[PDB]
Amino acid sequence: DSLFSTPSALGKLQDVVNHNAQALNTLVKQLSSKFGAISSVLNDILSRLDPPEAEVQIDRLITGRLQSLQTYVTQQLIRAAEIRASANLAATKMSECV
Amino acid sequence: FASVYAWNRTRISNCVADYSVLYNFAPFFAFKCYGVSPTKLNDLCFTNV
Ligand SMILES: *[C@@H]1O[C@H](CO)[C@@H](O)[C@H](O)[C@H]1NC(C)=O
């Protein structure tokens, strides 16, 4: 009765799902940014500019997408350390409470 | 040709733009292209020119 009625009962497990699904949306929505280049599509840059000038625009995309990946991994390592803290607490309760 | 203060703009639409004809006037002092490389102009579609 207190779980089939109260909606925010499993709000700790659902919050874990939300944070990981929200970080992937931001990671894949950073592919639409330009970071200073003329376009966010590598095909457009490759099919509009000579190789001497295409590398200038492409390097703006790489350094911006590379920094978007590092932000995702670093905050994933930080968040995975909270989960392991709660996984060590649940393993302690499983062996001492149960 | 018109004066610089009354420059004449010509619409270009619904045609085939073979840019190889541009070099018939060979003595070009400057051919600076912005955004598009001058060699790839024959493989692109333009909304308005
Ligand atoms: C201006 O350009 C238009 C459109 O191409 C052309 O019909 C017209 O003759 C031009 N006028 C002058 C004064 O060059």
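Numbering starts at 1 and runs along the chain as displayed.
Per deposition record, electron microscopy, 3.1 Å.
A Cβ is built for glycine as well, from the same backbone N, Cα and C atoms used for every other residue.
Its own atom aside, the Cβ of B:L22 (variant position) has 13 Cβ atoms within 10 angstroms in the protein chains shown. Natural sequence variation is annotated in Swiss-Prot for B:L22 to I (Swiss-Prot position 368), with the remark: In strain: Omicron/XBB.1.5, Omicron/EG.5.1.
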DSSP-derived class (H/G/I helix, E/B strand, else coil) of B:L22 (variant position): helix
